[PDB]
Amino acid sequence: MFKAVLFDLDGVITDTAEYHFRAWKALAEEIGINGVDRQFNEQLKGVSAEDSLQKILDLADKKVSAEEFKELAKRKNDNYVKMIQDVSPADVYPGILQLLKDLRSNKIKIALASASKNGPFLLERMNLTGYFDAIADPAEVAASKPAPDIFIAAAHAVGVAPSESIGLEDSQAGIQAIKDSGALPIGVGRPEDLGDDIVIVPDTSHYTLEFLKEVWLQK
Ligand SMILES: O=P(O)(O)OC[C@H]1O[C@@H](O)[C@H](O)[C@@H](O)[C@@H]1O
Ligand code: ALF
Ligand SMILES: [Mg+2]
Ligand code: NA
Ligand code: NA
């Protein structure tokens, strides 16, 4: 049996992937870049703020100064942070609170494997902090998603090997990070976006302890 579950936050615990998208799209358009649509945004999910802005700039082969880059990242974060102030426990995605309670009851470790510097604040907004045994610090890893480091760190923070863990993700980059960590990925979203080579559920209500156990059993 698996010993830990390693959670992505945005798009897994709550619908904040939508808010990252809207904030990055708005930023892109302010600097005259119009290609940040939902399809392109599949390349932005899971990656750090710095990598997100770089991918957007790359889209238009645009070059900005280092000072401008810092200011643009800050502007997007400030906007995003305002957007999320009213997040509450009502915003936790279906099934997720039950899953956390069921994992806890069965002595399965719970760790956050989020790239987001806003992760601790969002878990507080949603009254979820008490369920997490550890939160991996995304500033402390040497390499961000799709590098596996954050998933490895999250497993190690709860005293479990990645190979004894399940990772839950909504992004291409995150799925790759889970694969390379040694943990077992279960994605949420569309196979058109996330692939046909791992288990994908259509919505978070499918993330039940019973389903996770069966996935684990089947390999
Ligand atoms: O800008 P933050 O809050 O540090 O978030 C970093 C990343 O966190 C990930 O969880 C999101 O999927 C990305 O979209 C986001 O860029
Ligand atoms: F959506 Al995440 F780390 F919370 F990639
Ligand atoms: Mg995500
Ligand atoms: Na709270
Ligand atoms: Na906690």
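Structure method, as recorded: X-ray crystallography, 1.2 Å.
Cβ coordinates come from backbone N, Cα and C, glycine included.
Over all protein chains present, the Cβ of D8 (active site, nucleophile) has 32 other Cβ atoms lying within 10 Å. Summarising the annotation, Swiss-Prot assigns active site, nucleophile to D8.
Annotated active site, proton donor/acceptor per Swiss-Prot: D10, in sequence order, evidence recorded as a curator's inference. If you draw a 10 Å sphere around the CB of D10 (active site, proton donor/acceptor), it holds 24 other CB atoms from the protein chains shown.
Under the three-state DSSP scheme, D170 (Mg(2+) binding site) falls in the coil class. Close to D170 (Mg(2+) binding site) in the fold, though at least 6 residues off in sequence, lie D8, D10, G11, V12, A17, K45, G46, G187, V188, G189, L194, each with a CB less than 8 Å from its CB. Residues or ranges marked as Mg(2+) binding site in Swiss-Prot: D8, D10, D170.
Its own atom aside, the Cβ of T16 (mutagenesis position) has 25 Cβ atoms within 10 angstroms in the protein chains shown. Here the residue is the original one, but Swiss-Prot notes a mutagenesis experiment at this spot, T16 to P: 500-fold reduction in the rate constant for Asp-8 phosphorylation by beta-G1,6bisP. 6,700-fold reduction in the apparent rate constant for cycling of the phosphorylated enzyme to convert beta-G1P to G6P. 13-fold increase in the estimated rate constant for phosphoryl transfer from the phospho-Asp8 to water.
For the mutagenesis result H20 to Q, the note given in Swiss-Prot is 8-fold reduction in the conversion of beta-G1P to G6P in the presence of beta-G1,6bisP. The Cβ neighbour count for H20 (mutagenesis position), using a 10 Å radius over every protein chain in view, is 23. In the three-state DSSP scheme, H20 (mutagenesis position) is classed as helix.
In Swiss-Prot, a published mutagenesis experiment is listed as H20 to A, annotated Impairs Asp-8 phosphorylation by beta-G1,6bisP and phosphoryl transfer from the phospho-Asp8 to the substrate beta-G1P.
DSSP assigns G46 (mutagenesis position) to coil in the three-state reduction, placing it in neither a helix nor a strand. Of all the Cβ atoms in the protein chains shown, 29 others lie within 10 Å of the Cβ of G46 (mutagenesis position). One mutagenesis experiment catalogued in Swiss-Prot, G46 to P, is accompanied by this note: 100'000-fold decrease in catalytic efficiency.
Experimental mutagenesis at this site is recorded by Swiss-Prot as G46 to A, annotated: 1'000'000-fold decrease in catalytic efficiency.
According to Swiss-Prot, the mutagenesis experiment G46 to V carries the annotation: 10'000-fold decrease in catalytic efficiency.
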Neighbourhood of ligand 2 - recorded positions from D8, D10, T16, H20 with Cβ under 6 Å: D8, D10
